[PDB]
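Here you go, one structure.
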There are 2 protein chains.
Amino acid sequence: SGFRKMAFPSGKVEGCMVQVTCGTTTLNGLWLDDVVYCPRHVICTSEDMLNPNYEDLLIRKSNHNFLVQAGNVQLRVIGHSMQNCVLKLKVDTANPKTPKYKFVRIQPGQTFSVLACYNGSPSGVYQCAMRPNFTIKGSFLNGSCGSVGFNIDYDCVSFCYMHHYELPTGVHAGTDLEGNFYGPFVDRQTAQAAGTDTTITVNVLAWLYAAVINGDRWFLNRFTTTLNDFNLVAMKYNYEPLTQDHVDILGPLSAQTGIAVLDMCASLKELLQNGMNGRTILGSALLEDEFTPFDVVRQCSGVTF
Amino acid sequence: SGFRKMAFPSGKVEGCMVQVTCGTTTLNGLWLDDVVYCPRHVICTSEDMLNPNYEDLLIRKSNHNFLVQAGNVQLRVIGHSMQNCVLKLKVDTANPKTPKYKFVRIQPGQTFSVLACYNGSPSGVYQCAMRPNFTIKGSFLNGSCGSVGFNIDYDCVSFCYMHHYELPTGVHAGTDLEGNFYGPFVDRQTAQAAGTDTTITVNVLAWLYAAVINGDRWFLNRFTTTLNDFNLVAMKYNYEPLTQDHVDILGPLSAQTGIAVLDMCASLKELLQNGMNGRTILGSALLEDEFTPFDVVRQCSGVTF
Ligand SMILES: *C(=N)[C@H](C[C@@H]1CCNC1=O)NC(=O)[C@@H]1[C@@H]2[C@H](CN1C(=O)[C@@H](NC(=O)C(F)(F)F)C(C)(C)C)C2(C)C
Ligand SMILES: *C(=N)[C@H](C[C@@H]1CCNC1=O)NC(=O)[C@@H]1[C@@H]2[C@H](CN1C(=O)[C@@H](NC(=O)C(F)(F)F)C(C)(C)C)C2(C)C
């Protein structure tokens, strides 16, 4: 029993983390094979960041300007290129701790573990969701950029996120490992708006299923509803519309618990319309949308790596 | 910015995790130097667990009965002893990934990272608090026993917890690494009561400090109060009394924010007496007591390892 916000083991990823210094600026890099990936804004001074010309800034840099450190050991940079908002620094050494990995672009509503790092050293691990507006609600300070988000499939690390930017609202934006931002964001120190955010409806239902599994069943009603009837209510309370693809994804949880997806939608309707009456669900006084169906199955049946 | 439930990096600990099988029963062991630590109830069949005589059960066991596996590799057990509720299995090999470590007995209210494992393989990481009643609110299934809780100080792992037991209420109990339970618990399959739990008052204040740092300040009043005046209210709402040792521990957070500890106590009094009125603090609709002062400083100023 129990249900927590649980990150992947970070070991495989801790071994890829390096420090990248250019002039005065230091942040984190990801060392895979003979290549180090970091945010391109490492080349900036503080004045450049207000409106940088990254091409012109990079032109004024050679390989010896890039100090890459892995623990106490320096790596010799033998090449450099800019791919979108990331820098690829070729080094003379393949990382001997390179795990099996891939680069993926994650869809909104999916989750990942963040290994938050400073000076190329790991500080902490937590789980995030990519929000419908392509922000994340992270925990990041000066020096955190280059920190990555990832998923693990048995022994294969899917890197999906690298950290670049904190919005005025204190939420976060970054890129995939090819340097393409998630959302409308750019790497310049200026106030930038995120969308109106929505609630990830499929995740909420997954978490209701996690609650039932763990015995919290007070919210289960006898009533039912349609897909259409539910979505009309969902629109009202700023929830993602529920698709059939979503219903089918919730199938494992439906199957395990013996509560149809549409009956669970019935429960959520009542919850939205009546509130919680000061009661809790899995220790939460509000409705959590940062667990995928797979996160719930993984945790409530104990998938390992 | 941002503030999340953040565990230590788990790499150092992932390297110490092994699988221990006795007869039919399999759980996790902790492999440090030439010694493997696991819960003693690995020697039990399902019938024994209702009321085990651990001494008599262990007597009928020799070294070859203990299958210890580290990945695909078997370790030859050359000795065995029972220390309280843990089994120490001497093996022929020192773990080459043994980190600097210590064993500590943690105080109620303190936090730690759990690396939840099955079949000696890591599944995930989360943070827990030791509750005043010596239970933890974990996420644990069949096979999770042997999973450990730990803290990290630069490069030194303090192991403080090993998992044994889930109460009827779905919370959890276990031992230190010398096999002494936290709380009144025993390793037998019988319903066991935990204390009335209390709220860890020092942690709540630490988390209010985390909120202010992050810009949640709506709950700040310009009142202050005495220590005694606060404690009177605290007793009422089932909060731990606040001591001067507690005030002194909050000194760094007081210092960082420039809000006196007793002015913050003023805010918490009003919060307890009025409730939150549907408002949130760091995304939470209730008051969180599972962050220590050190956890807040670690996160809101970026301590690494
Ligand atoms: C990477 N090390 C940081 C991550 C930041 C630091 C504070 N918390 C974080 O998550 N990246 C940056 O500092 C980037 C960097 C210049 C400005 N920047 C920002 O994140 C800034 N944001 C904005 O300008 C704002 F608020 F308007 F959106 C900052 C004020 C420093 C938080 C560049 C090149 C974009
Ligand atoms: C270790 N592998 C498990 C951890 C459990 C399994 C489900 N969730 C957990 O955290 N340990 C056990 O199964 C221990 C073990 C026998 C029984 N036991 C229990 O935790 C049981 N609890 C009780 O008897 C209860 F609820 F009354 F307190 C169980 C019902 C299986 C959850 C021994 C030797 C104590």
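So for chain B, numbering is Swiss-Prot's, and the shown residues are 3264-3568, in order.
Including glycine, each Cβ sits where the backbone N, Cα and C put it.
These came from Swiss-Prot, pasted as-is:
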type	residues	note
ACT_SITE	B:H3304	active site, for 3CL-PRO activity
ACT_SITE	B:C3408	active site, nucleophile
VARIANT	B:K3353 to R	In strain: Beta/B.1.351
VARIANT	B:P3395 to H	In strain: Omicron/BA.1, Omicron/BA.2, Omicron/BA.2.12.1, Omicron/BA.2.75, Omicron/BA.4, Omicron/BA.5, Omicron/BQ.1.1, Omicron/XBB.1.5, Omicron/EG.5.1
VARIANT	B:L3468 to V	In strain: Zeta/P.2
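Context for these features, please: burial, neighbours, distances.
In this structure, B:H3304 (active site, for 3CL-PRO activity) is part of a helix by DSSP. Remark: B:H3304 (active site, for 3CL-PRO activity) has B:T3288, B:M3312, B:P3315, B:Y3317, B:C3348, B:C3408, B:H3427, B:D3450 as non-local neighbours, by Cβ distance under 8 Å and separation of at least 6 in sequence.
There are 16 other Cβ atoms within 10 Å of the Cβ belonging to B:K3353 (variant position).
For B:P3395 (variant position), the same-chain residues 6+ apart in sequence whose C-beta sits under 8 angstroms from its C-beta are B:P3371, B:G3372, B:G3458, B:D3460, B:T3461, B:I3463, B:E3503. Under the three-state DSSP scheme, B:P3395 (variant position) falls in the coil class.
Cβ neighbours within 10 Å of B:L3468 (variant position), excluding its own Cβ and spanning all shown chains: 28.
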By a simple count, how many Cβ atoms lie within 10 Å of the Cβ of B:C3408 (active site, nucleophile), its own Cβ left out?
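Within a 10 Å radius of the Cβ of B:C3408 (active site, nucleophile) lie 26 other Cβ atoms.
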Any idea what the Cα distance is from B:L3468 (variant position) over to B:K3353 (variant position), rounded to a whole Å?
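The separation of the Cα atoms works out to 45 Å.
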Among B:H3304, B:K3353, B:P3395, B:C3408, please name the recorded positions whose Cβ is nearer than 6 Å to ligand 2.
B:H3304, B:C3408
